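In what follows, a single structure is set out as structure tokens and then discussed.
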Amino acid sequence: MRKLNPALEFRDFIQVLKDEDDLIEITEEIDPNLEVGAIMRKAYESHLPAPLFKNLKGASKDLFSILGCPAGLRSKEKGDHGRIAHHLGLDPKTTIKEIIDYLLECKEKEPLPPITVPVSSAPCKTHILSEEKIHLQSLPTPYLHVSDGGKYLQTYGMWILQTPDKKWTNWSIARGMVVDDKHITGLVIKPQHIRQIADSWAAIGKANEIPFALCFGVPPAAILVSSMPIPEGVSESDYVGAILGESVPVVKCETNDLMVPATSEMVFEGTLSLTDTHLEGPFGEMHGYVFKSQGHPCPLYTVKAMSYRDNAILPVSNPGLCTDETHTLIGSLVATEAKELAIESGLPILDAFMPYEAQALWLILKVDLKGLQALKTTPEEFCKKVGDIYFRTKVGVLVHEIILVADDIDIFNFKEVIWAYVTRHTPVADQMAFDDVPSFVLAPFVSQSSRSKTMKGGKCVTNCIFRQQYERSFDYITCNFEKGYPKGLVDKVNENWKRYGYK
Amino acid sequence: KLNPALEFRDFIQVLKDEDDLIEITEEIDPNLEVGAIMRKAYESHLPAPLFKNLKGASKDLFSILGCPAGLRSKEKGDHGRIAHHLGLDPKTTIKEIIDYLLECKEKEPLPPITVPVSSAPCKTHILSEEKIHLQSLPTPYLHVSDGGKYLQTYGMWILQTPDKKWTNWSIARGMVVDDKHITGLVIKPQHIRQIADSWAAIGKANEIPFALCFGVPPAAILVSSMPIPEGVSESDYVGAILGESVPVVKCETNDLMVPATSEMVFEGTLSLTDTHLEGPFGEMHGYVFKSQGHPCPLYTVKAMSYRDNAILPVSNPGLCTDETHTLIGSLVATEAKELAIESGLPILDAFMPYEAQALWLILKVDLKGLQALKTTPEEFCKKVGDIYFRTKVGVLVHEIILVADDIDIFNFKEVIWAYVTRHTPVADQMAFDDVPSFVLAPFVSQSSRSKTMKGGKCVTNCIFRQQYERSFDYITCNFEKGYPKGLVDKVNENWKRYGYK
């Protein structure tokens, strides 16, 4: 009967999903080999309750259950974005626009650094394993997609890296697969800011012994912020503190000086090496494919210690076709920072969104026509201005098409977006290519093309604003039921619908 | 037995039998209310409304059937209304509908058969010149800011040369002008001269006979909406589709032959020198653009004939999905597949997704057949676009999208996935700058291109470059395609046992 705080406590997050009939406790035996992933895919794709696998083949009492689909969508009556809202402590019926706007509001709140709590107050310290007890291959790690390169333990946990300084601490979410009984490999240090952390340990001669922690079931607000392209120099932990209104509670690792969320379900500790590598991938990814390929070497992470809760739970994300966490979190958090960038640059943008149906490749910008008309500009000048602002930033990396639409389009409703897309831009003539900007390595039309090795271009800005809308008012009828007819007539028809004979 | 392809009233009966028709006996206003009710039904794929009590109607003139080819629930067969136009099983898929139309082109055409007037329901009531009062009919005002009441949204114009050598069944929009006249753009700019001059060549330049028929055999309204090749007889193709001749009777005031079981027949003459502004009309792309009015020739109604309790079928175009998408779009797709077959292109199927407002044509490419061409994307996009945009089939199409044969092009979930993930913006799009633009496309009509009417089309390659060489294997990461059939079955079998509903 406690007051639940789902942004702060992963177990409160599970409880609120229980209370909202949005979680199935599966007690049948489920195989981590493919069965988990297929069940989650069925659930994602019909917007069904999240599965909690309590009986995985090969699990011990404490290691582990699996919570699938932590930010999948659900039925509209419950609040279809409820799982995302719960990562922020918001009402389950909060809209995605309200979620984005709240994240922007939190950039103005007091940032709060983490607070250390007594280890006796830290559930993640209930059980502690030393090196000789580390046995990664005995864990019920899921094999999520056919042809995945291995079992991906890390799809919804948080990597922690820090300079020897302690001046810079990074929380991130790169995928990670199990290599053998003692090692993991993943793309944690691909982004340049995280590689610099790694380099700072090499400068002291620890290039093969960079400490890391990997934490599962962290405060949901922390996993969300770890998935955000927040500006450089902003501390992730302190922004999480701002979202929660309180500091993240942390404790020190057993084997290094890193601090981990005290309520983590499980914490893996060790060191990564810049010299020792192993082939990584492939992995079924956010654009809906597992592509077969030679595979690429990635740094090796050696696990040297572990700590975990009783009856620990591994949160799992199984990416693919819409809609999963790579769309509801990665795409919508890019949209959040795209709205921020618009506000800071003075562009006349009301909202931004990355439609799930476009696999987080399309960024829709809803343009305030009053503001646009005051610029007294041309589509070509505006498309250049917009593309130049976005495609040279961390925010624009994953985005391959920016779509400009007038303020009469609900950009959160793909029915309105696809209509505006097909009817308001001339193919090719209304698209401006950006040939020189960094391409997104994962986009399938990039990775399956010669552009995978030049890594430049293949982006555009698409103008779906009518020419007249750059200049003055343009009054047209939208020919559907709700927008096409007098509101009182719509009322009368809705009120008499059953009297007519309809269900 | 019921023959819904031959008989409009059998068509209504089968929808009733399939729990897919609501008889509305509440009084409904033809001014906006009919249109609003049909939009609600289209957009949630609900039963067709049959308005039996229109404000201002007489006993016989008329009821309105809305949404005659709208979509319905999947368990009923979501394309059942279209299937019934052709006499096919209600659960027939759209691919099977298209392939049936294609097979019927290879069948012996069957010309119409004249039946006696006593056996023609459309002759049950006859109104001569002195009883024509079009303003007394409960014609709908379908969209806000339409230019007038549109009587003709789901009927059939019939025109013919005096030779009786050229006959045309067509579907241009028709607006009521006043108590005696209608207006619309029935004659295309490619026929205007031969019809004008041929009727002028007997002193009848301003007196071209026409008939306008409603509630025709559903196979005929379908064929009338189809861009079949020039020179093909619409009536004889309808006959091949039906497996029997269409029964016809002659008009009262001219020698045109009309379907004997038509609900209503309007007849008269056209004048080319006398014009009236027509439109705007809410159309296939989802807009009324206000004040846009354009001059059209004037049609004088001189006689009318109709059944007891006559029924006007009505289409109310707008946002997807309505007849401009399920019929106009899919019939362009049908002819697009025929053109692929005749030109030797390696195309399995063609479709115009309803969500793209009949502006996108998806072509499902046989990857083996493509690889045998030993070609490149640039060459293949050029070849495809050149073939399609020099034909009448390509007119309404502004983007042709090429996808591999792993895509179910009839499912927009797979289409949008392939579109966004398999083409590089701009780089994988070939513009066609000189081909005729579609006058109605909003990005054309609301731009300077409306004056030039060339270009603004493209072919978009959504086939991975390597698929031109070999059909490389990748995993599609969803439930039904991503996992072995045995696992999919087991998960579905155990779903409720897990605890799901």
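Residues displayed in chain B correspond, in order, to Swiss-Prot positions 3-503.
Including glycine, each Cβ sits where the backbone N, Cα and C put it.
Features reported for this protein in Swiss-Prot:
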{"type": "ACT_SITE", "residues": "B:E285", "note": "active site, proton donor"}
{"type": "BINDING", "residues": "B:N170, B:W171, B:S172, B:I173, B:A174, B:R175, B:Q192, B:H193, B:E236, B:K394", "note": "prenylated FMN binding site"}
{"type": "BINDING", "residues": "B:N170, B:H193, B:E236", "note": "Mn(2+) binding site"}
{"type": "MUTAGEN", "residues": "B:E285 to A", "note": "Abolishes catalytic activity"}
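Following the DSSP three-state reduction, the secondary structure of B:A174 (prenylated FMN binding site) is coil. Spacing of B:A174 (prenylated FMN binding site) relative to B:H193 (Mn(2+) binding site) is 14 Å (Cα to Cα, whole number). Rounded to a whole number, the C-alpha distance linking B:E236 (prenylated FMN binding site) with B:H193 (Mn(2+) binding site) is 16 angstrom. Here the Cα atom of B:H193 (Mn(2+) binding site) is found 10 Å from that of B:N170 (prenylated FMN binding site). In the three-state DSSP scheme, B:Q192 (prenylated FMN binding site) falls into the coil class.
For B:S172 (prenylated FMN binding site), applying a Cβ distance below 8 Å and a minimum sequence separation of six or more within one chain yields B:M158, B:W159, B:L161, B:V188, B:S226.
Separating the Cα atoms of B:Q192 (prenylated FMN binding site) and B:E285 (mutagenesis position) is a whole-number distance of 23 Å.
Sequence-distant contacts of B:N170 (prenylated FMN binding site), defined by Cβ-Cβ distance under 8 angstroms and a gap of at least six in the same chain, are B:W159, B:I160, B:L161, B:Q162, B:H193, B:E236. When secondary structure is read from DSSP and collapsed to three states, B:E285 (mutagenesis position) falls in the coil class.
Counting only residues at least six positions away in the same chain, the Cβ atoms of B:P319, B:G320, B:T326, B:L442 sit under 8 Å from the Cβ of B:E285 (mutagenesis position). Fewest other C-beta atoms within 10 angstroms, among the binding-site residues B:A174, B:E236, are seen around B:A174.
Among B:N170, B:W171, B:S172, B:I173, B:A174, B:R175, B:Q192, B:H193, B:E236, B:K394, the residues given in the record as binding prenylated FMN, the maximal Cα to Cα distance rounds to 19 Å. When the binding-site residues B:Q192, B:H193 are compared by the number of other C-beta atoms lying within 10 angstroms of their own C-beta, B:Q192 comes out lowest.
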